[PDB]
Every structure is written in structure tokens, then in C-alpha cells.
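Asks: Submitted below is the structure of interest, expressed as C-alpha cells.
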There are 8 protein chains.
Amino acid sequence: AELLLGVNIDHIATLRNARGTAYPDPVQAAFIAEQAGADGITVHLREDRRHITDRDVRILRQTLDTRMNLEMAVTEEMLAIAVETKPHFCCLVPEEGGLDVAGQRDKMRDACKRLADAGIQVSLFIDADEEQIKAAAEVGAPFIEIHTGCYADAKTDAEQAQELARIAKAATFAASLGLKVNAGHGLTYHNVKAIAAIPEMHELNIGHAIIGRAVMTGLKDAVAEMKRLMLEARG
Amino acid sequence: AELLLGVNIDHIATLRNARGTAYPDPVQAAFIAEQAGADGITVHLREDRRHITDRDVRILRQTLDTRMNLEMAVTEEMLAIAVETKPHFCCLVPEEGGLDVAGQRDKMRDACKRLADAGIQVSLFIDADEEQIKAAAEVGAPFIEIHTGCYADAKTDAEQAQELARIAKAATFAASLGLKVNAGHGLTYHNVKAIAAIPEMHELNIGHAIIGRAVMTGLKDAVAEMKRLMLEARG
Amino acid sequence: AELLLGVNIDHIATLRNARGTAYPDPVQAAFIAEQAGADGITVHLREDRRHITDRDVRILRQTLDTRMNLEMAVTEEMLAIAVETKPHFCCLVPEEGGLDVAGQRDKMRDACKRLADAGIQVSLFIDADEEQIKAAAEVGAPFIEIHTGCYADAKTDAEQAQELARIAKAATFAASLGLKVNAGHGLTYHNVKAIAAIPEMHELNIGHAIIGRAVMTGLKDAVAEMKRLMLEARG
Amino acid sequence: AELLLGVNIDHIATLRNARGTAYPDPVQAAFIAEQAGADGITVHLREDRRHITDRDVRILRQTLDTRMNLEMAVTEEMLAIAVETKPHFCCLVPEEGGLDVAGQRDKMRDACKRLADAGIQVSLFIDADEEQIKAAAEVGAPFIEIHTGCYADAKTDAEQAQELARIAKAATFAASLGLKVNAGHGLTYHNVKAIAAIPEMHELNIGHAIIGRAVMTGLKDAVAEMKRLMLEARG
Amino acid sequence: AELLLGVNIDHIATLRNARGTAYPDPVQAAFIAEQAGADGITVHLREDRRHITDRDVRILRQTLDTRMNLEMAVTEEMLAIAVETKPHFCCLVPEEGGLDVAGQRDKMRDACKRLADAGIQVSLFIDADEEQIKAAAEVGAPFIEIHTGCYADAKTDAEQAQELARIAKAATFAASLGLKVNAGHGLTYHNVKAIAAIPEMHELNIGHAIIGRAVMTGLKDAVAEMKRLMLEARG
Amino acid sequence: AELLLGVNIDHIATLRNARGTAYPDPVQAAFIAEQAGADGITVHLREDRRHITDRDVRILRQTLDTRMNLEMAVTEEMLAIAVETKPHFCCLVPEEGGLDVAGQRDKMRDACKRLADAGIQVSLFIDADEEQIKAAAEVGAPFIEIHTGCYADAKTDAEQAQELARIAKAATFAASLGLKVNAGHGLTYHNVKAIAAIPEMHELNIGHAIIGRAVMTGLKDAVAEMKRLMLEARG
Amino acid sequence: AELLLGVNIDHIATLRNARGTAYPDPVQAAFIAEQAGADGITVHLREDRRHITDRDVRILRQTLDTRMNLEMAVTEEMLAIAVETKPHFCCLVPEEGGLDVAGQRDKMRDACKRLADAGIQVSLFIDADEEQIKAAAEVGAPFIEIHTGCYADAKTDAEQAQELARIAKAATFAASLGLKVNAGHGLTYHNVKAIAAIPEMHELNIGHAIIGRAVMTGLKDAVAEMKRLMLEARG
Amino acid sequence: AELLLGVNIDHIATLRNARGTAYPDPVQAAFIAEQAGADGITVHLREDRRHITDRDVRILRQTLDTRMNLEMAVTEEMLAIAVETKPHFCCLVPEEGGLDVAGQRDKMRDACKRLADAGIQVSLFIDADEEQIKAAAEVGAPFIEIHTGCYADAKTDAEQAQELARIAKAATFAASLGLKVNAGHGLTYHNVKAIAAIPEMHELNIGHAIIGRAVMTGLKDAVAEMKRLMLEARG
């Protein structure tokens, strides 16, 4: 299968809420992305509705032509919402910045099972850590998403090749356990290739860099450009 | 003279700071705008550096091909900065949301004179209020900028025509006193024309709506589109 | 202000329901048109829900940046719907081609009354007929939309200039009664100007021609094109 | 190895025949598609001539630069027209949705031979069923077109990888019997790749998704996008 | 009123017959221009069928969305074809270069009357010469098209102003005889305006300069740019 | 190695001389193509100077950024011109359609040697016929260009595969004699790939199909699209 | 009333002559500019032939579709070349920066007459000074080109409205003496309008700003932008 | 990872300093290139500050998103500058064309040492010379950039293939010494591939050709174009 590109449109809302108006609208951004090479759309519903709102999730769930990846923390509230919303994907995150699955095997087991019961495919956001990965496999998540943050912030060309290698070994380890593996968070037009080249990678969920390119060149080209780089890497 | 369009790039930074990276960069946005129909660039330096930073102002002041309109509150800090920076324009604002010039004739007189002494053309941000306008004329500002906020938020087609009329009478009053008059703040692609049609209008400083259009269509077209609407109104 | 353009997006949905999939989606088309020169979006909710659906209207009502013009037949169902939807405009059409206001003064008078209590501004779609126009004015409707179908259909240059004269004359008469007047049905890229040249015209609501240009050229350009011909006509 | 794209322009006609004007014209759509990556144009001449008309087929036959793929039901009327027109291909269709070749070996036997004597390369529109494939081979048709509708409608990932498997097996089966195999019908920008990667696939005939993308982006980019996805799948 | 643009697509066919292929096809050129500024399409059916052919004319007559202007020499053949084809316009040309109406008053008189009974508006392609204009008025032709070749070939800027003047006086003279007047032969992007500013001008029929620009920029912009220059001239 | 594309701009001049103007100018067409995928430019200086003229050749020789391929008949005139012009390449053509080298072994032998001393690489335009290939090898020509006309005219899909095969075997045969081989005459957007996939192909010289596409889309994309199809073929 | 744009392509050559390759070629730049709204092309042939060369002028003279404006100093060499080349215009320049006509009435008297006998329309590059204007009139030159350099360099708004006043008076003065007046030299996208609005202005010759915009956006849009600003100023 | 592209923007400034204005601005060009395929930006700070200035470098150092490659002569001035600027890369060039490392082992050894202490990664620009390569490796430099000038200049196909072989061979040898190798000087759109095909190449730093394409076409496309040819070469 072709590498997939999930586009996170949270920052479209960031720009909206810096002024209370209705624009720009994440609903429009999603149509653009789904038609410029995005295979999925990701929104992070935060408990403080600061940036994405219940409305966005509500309409988005009716307007998306592909599928939603709802990013949320593991709280009673969010789980409740997710089960009602029935997103195709759910990515659990904290409130290096990865979920501490290994340290909460019960809570995560309960969440995965529950979301799974609502027909939601679950992804645990975690660091390139085999303990955490082993833990995720064990609690029942069909997916994990490796935090590419440290890799993006690689101050030195060395720290980077090092970070890349850790992610790669982590992914291969994740797949041997039967997990499908995503990445994203921090990837840019300049560092996406090494990650896209990792064979075990299933989908890359990228947000900020794309929105940052969009204010300059427009969303359509920004999304197309990212996808193209991704497929260049694989070929 | 042709109506002028000043583009406020504050929100380019809003989108930048929602992630600490270097992008998107307001310096790039300014080149794009200055070449797509913007006659001036406006940045608001806030005391909490939340969104635009000293760096932006510093580089921008060297990279702008047209001129800077530095938007700031009337504090010792800001005045200090402005005098050092030597912006071509300075727009004083509060910390309907207009400066209370009438109620602070001394502070404003001191500020205007001081900025004027640094060769800075001053603009007082105020409501469509003849008392405030008379006050501004009297304290020495060569410019005022009428807050178009209430007009943009006109809930009813009636409240709007009403708000438009107040702005228009206010402008004509401002000019009789020898003031040059700007507007902007809240204007959109759908309400810019009635304001652009007001003859006394010198420059419209527009920010949010343009950045909101840009994430969809790119900055170049967003700026060009606004300018075109503006010149359609006048002709 | 300037001549307005309302884009009817009904045919986006007729292309959708020809296959029962979710695309194309009227919600997307509305975003595009509103950002390319449309001042309003028109949807006709048929009783058989042939093309537009209650879903489209529901979402559309929350996503439009400008204003919705609901096109509907005068029936208990539609009135109740219009009342709860609270569209900014409601254009009453038949269940030469226009509504028979003269022959149903009672129905129409109450209809307008009922919609006006819900804040909806009513427009009666009628023929370039002085009797119907006078009747419309008498039932209290604030708007009338003149059916330009025959003008469009005109098979000979003469039959066209004639239908044109008949329309201009009607527009003038309706305005003499305090009626604000629209038109647009059947208008094309090649015949829109003469109509747009009529001074009393407030807004042209066009659909088919635009969507038909769109499949070849894209909605954005199709809309900007029409908008430009219209403003050219008044220049 | 070099996948061909056949664009079905039927829906261009549905949009036109919703108004009774000459636009949009299928003849224009074909020129665009043929120059944007289409290798053939398909038109379905229905009995009720609701969408595509005799005129279309007649001019299309003289304007096409590549070749026509005439979709029709097996009747004396349609068969008569086919032999008259001399389309390069003829795709027999019912008027799982597939054509029943097994249950009519004689009708089909005659149809194919008749069309064959007229120089028409015949293709039988069938379901991914071993029975029908064997029938088509035995009956003498050079081509079969596997119905992908079920694969497109598959609600879940698993129900999809399943339908994909059936099609891939059916294509390999078809090929071993000396049959050339096409598909398309239901393919979209989001599911087309998995079908394109099927080695045996000769040509994918696609319509609805392309025309639906076209009302937003324009026919050329719509057709060009699809062709590009297809070649990437084989690359 | 509106200055119209008729695009002569003859040279598209010229480019075709230089290889006896089907491309480029005039039927396509015609769709492009009609959607990019052309108000009409002109084709010269030469007796030897050098450039345009009978099929061109026949299909064109069914595909044109605006109207056809059939250029032809005066011979029973062409007339019969014309009467048969019922093109909206017929511009009689010779096969200075203008049609000699004075020297053939009888023939033309029959032609005009003849074509006029079929319902075809006739125009006589003539030189900016009074004898020929009076001649065309006497004969009953509703239109004349002034040959702009000598103007287009105007070597010096004086020899050129001579031609302009000569064409302008001739146009006013023609109008004074109840004739409607066109022009267009040899007009280019750099000389069209002076001619378009002539008040009496009803439609400019241009071919060569446009096709010549189109090879570089593409037909769409070549047409749109010419229409744009014309409207600028009359503003 | 890299499959090269030589664009024959003859038909640009064809379009020019159809009016004896200066536009369109081949010198311009040449800049466009060289920057859009052409690795060379080909011009056929016909003895009667029908299409291309001496100035064309003369200026072109000073403006081309890549290299010239002068097509010409074998006569003392052309040779002298060639020897004078020092074009990088010279493709000797007749004035099946291929050059008859067998029947003129002597003449060609002198031509090749003659042009070769001026430092001009020579290529003989011949049919996919062994007698002529052996002939061209014997005579000393370093290149041959296989005429692809019969292939391009391939009415049936069989008559076509016959030509492909015939060209492929001929190319391998030519290579086995130490000859380098080109092709290109009559190749289009829909048939170029099969020819480009032939391993022995060194450069495809194409003209007509490109100019034909360019009238619609503009030269730049016409060239870029052809080069793109070619690289796809060899990948 | 219809302002002409003259594009100076000198800087295209400076960029080339910084490397000693054939690119970028002024010949290409001229084709683009002439088709993007330029009415003439200017080239300054300098003694040191540092930028523009003899070759350029030589080919330019044969490729231009509009006309050449040869900029040169008054010397026997340059004058000799002018008479040989026969440029449409010749703009005499020094090699306030303006040409001293007053202080050399004889040289200029002869130069103009000589160029005049060669058919060259002469223009004297002078400062906005009453003395020089009178001299140019008395000396016999048909044109003068007012140096706008000082107006472009004006540091402050007031110093600018001042220089603008001097130019406008000088142009009206020049016109009353029967002189045709041009400008340009220093104009930019940001100051061009005020100069364009000057009624008397015949042609603005611009170079640097346009080429500087061109390296970012491309020559065509650069030239098209400038022409559009100019016409808006007169509109 | 993949072959990198470094864009030298020196010529943007050479177009600027040809007039002393502020445009075009290298800072803008850098943003464009970095977003169109450039992986690095190269600036050559000459001692005479002919084109690039200390200002450009200072700002550029704060605005680049990727990494700066400072090109400089080995002198006390430049070293101190490089040391305080801390560019990611420093490419040492002369004050065949490359640096004489073999003959200045001491200077070079210390230079590298000094720059490496400031964290700068050093590259020595040298000829495809085994002696210089070996010397470079011995002085401790981590990179070498092979001068491709002669390859570029090659006047004959043979002289080119030869210079090519010489370069490939050198690259291989340098890599055998642990040296990472770049190239790019003089590379064009027509000769870049053969070079990019060399496996050891790490990054191509190209300038003139790109800027020269830019004035015609725009920097963005110029850069994306080059980047695409490069990756095509490695495909």
C-alpha cells in the first residue's frame, strides 16, 4: 500500500480563534486537503476548546470524504465524546511527550477496549521506546504513533541521524509485535523524507508545517507538496 | 491619490508562535504582500511578545521595501522602541476599543510630539466619535484611524448602514479638521467596499481577513484580491 | 452598494445524487463561491429532496460566511422549515413561470407575514408582469425576483430585446412601489450583461450557467468570471 | 504494463439535461479529457436517452481523437446503432449489477460475433465471479470489465481488502483464459490505486468521481490527477 | 452598446491540414474562445476547402454556443450551403482586397435578398471607400465589415493615423446610411484599441493575431486578452 | 542513457506565412521549448522557403541555447548552406517517404563525408527497411532517423503492433551496424510511449503533435508534457 | 490619453554578462515583454558594451514586434550605428543626470537632424528644467524624456509631492512647446501611478524595477503588473 | 538521503547593486528557493562586497530555514567573519579554477582547524584533481566541492564526456578517502543530469543558471525545475 498522509488542521482553527470570527473554517480546509493528497484528517479536541470546537468535530464528521483521526487525552469526557462521534481513528495523547502506556497498562487497556467496542481503531501516541511499544502491543492497540518530535528538533546533524535510527528500530520492533505504525508531529518539508522512507510507516500525520506553508502558497499546494515528497522517499 | 492598502501581518506570527518554530516567517509574508498590492506593512508589538517579537520588528525594518506602521500602546517602553526604530508610521492603540484621546489630552499630546520629533508620522486609533476626533486634531496627530470594528460586527443589515453612516460623517469631519484618515480593523472581503468608497479614506489597514484567506489561496492572491476590491469601490 | 451575485448551488447536488455518493458536496462549493465573488448562496429545498437535502441545508446554514437564500414552494412543510432554519432570505417559487401572487393574495400575504416574524426577508419570484408586481408590493413582500427565463430563452434578437425591455420596465415599476428587485434565473455568461445593466437590480441569483462552466473550468473561475461580467456591465 | 485511463463523460450530460440548454457539452468534455491523460472516452447510450443523446454519440464519434467505448444494453436497437457507429469498443451492460453471460450464452454469443464483424472490440461488464468469466471466454468476447462497485462501497477496511482480493483473483483468472480485463465503475481518487496495481488490468473506465472532482477543480486537473495516481500505483 | 468579439478560427484548421491529421480541431478551438471572451465564431469555407472543411462547418453549427459567422465568396454553391446551414451571419468576401459591391450591384443584390430570406444577417467585407459603402447600402446589406489590413500594415506612425482617420470617417459615413459596421481583418494586440474606440464599431472579427498568440500562451488567454484590450479601449 | 527530445518548430512558421506577418516567430518558440524539455530544435529549410526562411535559420543559429538539427534535402545549395551554418546536426530528407539512400549511395556518400568535414553529425531520414539501413551504414552516416509515419497512421491495433515491431527490429538491426538511431515523425501524445520505450532510441524529433497541442495549451506545457510522457515510457 | 509602456531590458543583459554564457538572452526577454503589455523595448548600447551588445541590438532589431528605442550617448560611433540600424526611436543620453541641450545647441541640432533624416524619432533625455525643455524644442527633437530619478529617490513624502509637481509642470510646459513627453527611469511598482496620471505623458520607459520583480515572479507577470498599474492611474 | 540542492543567490544581488536600490532582495529569494526544493542557500561574501553584503549575510543568517553555505576566500578578514557568523557550511574558494590545497597545505590545514573549532563544516572548492583531492583529505577538510566549470564549458561532446569521466573518477577517489563530495558550479538545466547521476555527489550548489531561468520564469519554478531534473537523474 502507498504511504498515507493524514493532515492535521488544528492550526486552521488557531488562526480562527485569534479573532472569534468564523474564518478561516476548518471544514473548508478539510475538503481542500482531502482533494490535494491527504488520505485522512486529524483534529485534536482539547478540553479547553481554545482552538478546535465541538462544532468543528460535529460538522467535520459529516463533511469528511475520507476519515477522521480524533486526537484526544484519555479522560472520561473525551472517551465519551469519541464513542458518540464514532471517529474511524482515535489517537490517544498526554495532557519526550509520549503516553506513558507502560506505567498505566490498566487505564490504557480500559480505553482501548472501550473505543474498540465503539468500532474505533486506536492509536497510542508514544516515544520511540520499546518498553512503551511492547506495552502498547499488550494493552490491545492496533496502532501506535511514534513521536517524531525529538527527531525534528535535532539540533545537530548527528543527533538527528541518531534520532532517525531510534525511530526506525522502534518501528521495526513495533511491526514484529503486529502493530501498524504511524508518525508525524513535528515533521517538515525538510525532514519528512527520512521518516517516509522507513518501510514500516503506515501513515504520517502532519499539521503545523503544512499550515505554515499554506499561508504562503495556499493549502492545496502545501498538501500536494508534502504528499509528493512522501512518495518520492518511498520510490 | 489611489486608496492605499496596509497589510497587517500579526497573524502570520500567531500561527508561528503556536509552535515555537521559525515558520511561517513574517519577513517572508511582508515581501509577498508588498508585491501583491500592499502599500504598507503593519505590525503590532505587544508588551507580552506573545505573537510579534523584537526580532521581527528589527529585521522587518531592514527588509520592507515600502514602510512600516508600528502599532503600539502608549507606554514608556513602546515610545522608547518606536523612537529608536524610527517607523514611518506609528498607530497608537489602547491596552468600542478606541483610544480615549479626549480624556487624556496631555499624555497623547506628549506622545505625538515626542514621536513627531523622531520623524514618525502618528495615527491615533479612535472610534467614529467627533469629540475624540476633535481631540486628536487638537493634540497634534496628523492621522487618525477610525475603528471599523462595530461596523464589521453589524448584526443587522440596519445596524450596518447605520454604522457605515457614522464612520462616513466622522471621516468628513476628521478631514475638515485637517486630519488624514485611515480605517481597517475588522474589514473583510465582504464589507471592505462601502468603507473604501468613503472619499476621505487614505489607507485601510487590514489584517485578519487577509491572513484567513491566505491559508486557503496563498498570501499573494489574498492581498491582490483585497486591493482589487478596494480599487473597484473607488471607481 | 454594488450589484450583488448570488450563486445557486443546486446543481452541485444534482451531480451528487446522480450516484448517491457524498461528492461533490454543496458545502464545499459554497465555500469556493463565497470566496470567488458570490455575495450569497441559494439553495432550493424541493419537497421530493431530489437534489438538495435537509442535511445540506442544515450544514450549509452553519458553514456559510455570507447569507443563505432558501428557495422553496409556499407549503406548510417548507414554511415551518424556513421558520426554524432562519435563513437570511427566503425566495418563494411555484410548486410564464413565476408565482401567482395576484391570484393568491391571501396565501402570499400570510406567508410573507409569517416569515417576516421569523426575521426572514422575503422575495417573491414572479414574471415581468406589472399586475403580479403590484400584487407583490401589496402583500407586503420586501423583495421580488424577476424571472429572466423567457429573456434567456428568446430565440431571436428581437424577441430578446423585447423581453429585455419588458424586464427593465418591470424593474423600474417595482422600484416605484418601494420593492427591491432581483433576477438571475437562466442568465448566462453571454446574456448576463444587459440584465446587470438594469439600475434597479439588487442581486442576480445564477446557478446552472455557473455550474456548467465549473465542470470545465472550476467553480472558482466560473464564479469570478460571472462576477466580473456583472460589474463590467455596470461600468 | 502501461495502464490506460478511460473517462466516462455521462455525468457531463446529466448536468446539462437538468436544464435543457446546450451546456455543458459532452463534446467539449471529451477534448479536455483526451488531452489531460485520457486514452479513451466512454459514453453510455441509454434507452430513455435521459443523459447522453444520439446527437452526442454522433458528434462524439467524429470529434474523438482517441476512441469511443460505447456502453449499452444488449438489444436490437443498441446493437443496430453500434454497428452503424463503429465504436472502437462496446461494453455490454445490463439496463451484483453485472451482466449475466452464463444465463444467456446464446444472446451474448450472437451479440459479440455481430459486433465483432462490424470491427467492434467487445467487452462484457461482469462481476468478479468465476462462472461469468468462464462464460465470457467461451462466448467469444475479447474483453471483460470487472465491476468494482462492490469494492468501492465496502464499508470497512477488512470488507475492502476482501473485495480487492476477489477482483485480483478474478483478473488473474480472466487473463489465464486469454481475456483482456478492464475495470472501473465506482473508482475514486481514494481507492483507485489498489485496483491500478493489479498487473492484469488493461484499462480503468472512470466517470463519476472525475466529474465530481471536476466541478471543483476543472476537468483537466481532474483527469490529470487520476491518470497520475494510476501510473504511480504501477510504478 | 457592448463591443463584440468574433474569433476567426480558420488558422486552427490551417495548422491541421499541414499534416492531414484531426488535430488541432476547430470544434475545440471554438469551445475555448466562446468561454474566454468570444461573442461569436467565424469560419471561412473556401471553395477549395484548403483550411476549413464541410464537416467543420457542419459540426460547428451543432456545437457553437453563441453564433456562427460564415465567411464565403458569392457563388451559387456557397449560397446554397449558407441557406442550408442557416448560420446567424454571413460575411461575403472576395476570392485593396475588399469585396467589389459597386462593380456587381446586381449579384450582391440577389445574394443579400437571397440570404436574407433564409434569415441570415448579411455583411459585406469592403474597403474604407465611399463608393463601396453607398453601394452596399443600395444593395440592402444590413452590415459591412471594413477591411483593416491597410491600417494594420501602416508602416509609419503617420501612414497609420491616415488609415485610422479613413476608417473612422468611413464608419460614421456608413452609419449615416443606416448600415451597422464591423471591422477586424489584420488587427493585432498592439493596434486593436484605436479601432475598438471607434463608436460605430459593432463587432471586431479577428483571427490570425489571436491564433499567433495562442501558440505561445494558449487559446484561452489569447482570446481573453484580446477581449480585455477592446473593453479597455471603450472605457 | 537519457532519451532526448528535439522539437520541430516548422509549423510555427507555417502559422506565420499564412499571413506574411512576423508572428508567430520561430525564434520565440525555440526559447520556450528549450526551457520546457527540448534538448534540441529542428528546422526544415525547404528549398521553396515555404515554411522556415533563411533569416529564421540565421537568427536561430545565434539564439538557440542547445543545438540545431537542420532538416534539408540533398542538393549543393543546402549543403553549402549547412557547411556555412555549422548546425550541430543535419538530417537529410527527401523533397513510404523515407530518404532513398540505397538508390543514391554515391550522392549520400559525398554528402555525409562533405557535412562530416564541416563537423556536422549527419542523420539519414529513412524507412524501417533493412536495405536502406545497410545502405546508410555503408555510406558512413553516423545516425539514421526511422520514419514513424506508418506507425502513427496505424488504423487497427494490429496494423499498429506490426509497425511497432517493425520499428523495434529495425532499430536493433541499425545499432548492430554501429549506427545510432532516432525517430519521431508523426508521433503524438497517444502513441509516443511505445516508441520511446525502444532501447536503441537516442532522440525523438517531434513537431506537429506538439504545435497542435500548443494552440490550445500553449507551447510550454505542450513540450513539457511530451518530454514527461517519454521519461515515463523508459521507467 | 492611452499611456504606452516601454520596457528597458538592459538588466537582463547585466545578469548574463556576469557569467559569460548565452543566458539570459535579451531576445527572449523582449518577446515576453512585448506580449505582456509592453509597447516598445528599450536597449542602451554603451561604449564599453558592458551590458547590451552589438549582437543583441542586431538580433533585437530583427526580432522585435513593436519597436526599438535605442538609448545612446551623442558620439559619431553611436550616431553612425543608429543610422545603420534604423531604430524607431533614439533616446539621447549622457554617458541632475539629464542631457545638457542648452549648453550644446549645435551638437544636438545636428544629431537630431541626422537621426531625423534616417527616419529616427529622436527623444532628448533631460531634467525637469524649463531651460533644457526650451532648448530641446528649439533644437528640433520631437520628444523629450523627463528624468524621474530625483522623484524616485525623494526620501520624504513632501520632498516627493514636490518633485512630482516639478515634473507635471515641466510636462505641461513641454507640451505647450509642441513636444511629446516621456518619462520613466527610476519608476517602481510603488511610485509609477502618480507619474502615469500626468495627462501629457506619452510613454514611460521602465527597466530596473520590472527586471527586479521579474527574478521573483517572472517577466510576464512583472510586465503585466506595471502596465495594469499605469492604465489604472489614467482610469 | 537524497541528492541535495544548494541554490547560490549571489546573482540576485548583482541585479540589485546594478542600481543601488534595495530590490531585488536576496532575503526574499532565499525564502522562495528554500520552499521550492533548495536544501541550502549559498552566499559568496567577496572582499569588495560587489554583490552580496555584510547586511545580506547578517539578515540571511537569521531568516534561513535550512542552512547557509558561506563562500569565501581564505583570508584573515573572512575567517574572523565566518567564525562569528557561524554558518553551517563554509566553502573556501580562490581569491583550472579551484583552490591550491596541495601547494598551501599549511594555510589550508589551519583554516579548516580554525573553522571546525567554531563548528563550521568546511568544504574545499577544487579541480577534479587527484593531487588536490588527496591534499584536501590530508588537511582534514570534511568536504570538497568539485569544480564543474570545465565540464560545463566543454565545447565538444567528446571534451564533455571526458571532463565528465574525470569528474566521476575524482568523486569516487575522494569518497575513497572519506571525503564527502559536492559540485555544481556552472551546472545548467541541460547538463546537470550527468553530474547528478554521479553516486558520490552529496549536494549540488547551483546559481547562475537558476537565476537566469528565474528572470524569465520566476524563482520558484526555476528552483523546482532544477530539483526535479536532479532527482530524475538519480531515478
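Per Swiss-Prot, chain A residues shown: 2-96, 104-243, in order.
If you're wondering, the header gives X-ray crystallography, 2.3 Å.
Just so you know, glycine gets a Cβ as well, placed from its N, Cα and C.
Take a look at what Swiss-Prot says about it:
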- A:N9, A:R20, A:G194, A:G215, A:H216: 3-amino-2-oxopropyl phosphate binding site (BINDING)
- A:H45: active site, proton acceptor (ACT_SITE)
- A:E72: active site, proton acceptor (ACT_SITE)
- A:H193: active site, proton donor (ACT_SITE)
- A:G194 to S: In pdxH null mutation suppressor (VARIANT)
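For each feature listed, report its degree of burial, its nearest neighbours and the pertinent distances within the displayed model.
Replies: Other Cβ atoms within 10 Å of the Cβ of A:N9 (3-amino-2-oxopropyl phosphate binding site), summed over all protein chains shown, number 26.
Residues within less than 8 Å, Cβ to Cβ, of A:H45 (active site, proton acceptor) and separated from it by at least 6 positions along the same chain comprise A:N9, A:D11, A:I53, A:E72, A:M73, A:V94.
A:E72 (active site, proton acceptor) falls within a strand segment according to DSSP.
Taking Cβ-Cβ distances under 8 Å and a sequence gap of 6 or more within the same chain, the neighbours of A:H193 (active site, proton donor) are A:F133, A:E153, A:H155, A:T156, A:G157, A:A160, A:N213, A:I214, A:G215.
Reduced to three states, the DSSP call for A:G194 (variant position) is coil. A:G194 (variant position): 21 other CB atoms within 10 A of its CB, across all protein chains.
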Asks: May I ask for the distance between A:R20 (3-amino-2-oxopropyl phosphate binding site) and A:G194 (variant position), taken between their Cα atoms and rounded to an integer number of Å?
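Replies: Just about 25 Å between their Cα atoms.
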Asks: Rounded to the nearest whole Å, what distance do the 7 unmodelled residues have to cover between the Cα atoms of A:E96 and A:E104?
Replies: 13
Asks: If you count other C-beta atoms within 10 angstroms, which of the binding-site residues A:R20, A:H216 is the most crowded?
Replies: A:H216
Asks: Within 10 angstroms of the C-beta of A:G215 (3-amino-2-oxopropyl phosphate binding site), what count of other C-beta atoms is obtained when all protein chains are considered?
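Replies: Its Cβ shell of radius 10 Å holds 23 other Cβ atoms.
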Asks: Please report the DSSP secondary structure of A:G215 (3-amino-2-oxopropyl phosphate binding site), reduced to three states.
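Replies: Going by the DSSP assignment, A:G215 (3-amino-2-oxopropyl phosphate binding site) belongs to neither helix nor strand, so it counts as coil.
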Asks: Do you know offhand how many angstrom separate A:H216 (3-amino-2-oxopropyl phosphate binding site) and A:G194 (variant position) by C-alpha?
Replies: 7
Asks: Quick one: of A:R20, A:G194, A:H216, which recorded positions have a CB closer than 8 A to some CB in chain F?
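Replies: The recorded positions close to chain F: there are none.
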Asks: Looking only at A:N9, A:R20, A:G194, A:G215, A:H216, which the record lists for 3-amino-2-oxopropyl phosphate, tell me the maximum pairwise CA distance in angstrom.
Replies: 25
Asks: Mind sorting out which of the recorded positions A:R20, A:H193, A:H216 are close to chain B, meaning Cβ under 8 Å from one of its Cβ atoms?
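Replies: Cβ contacts with chain B under 8 Å: A:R20, A:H216.
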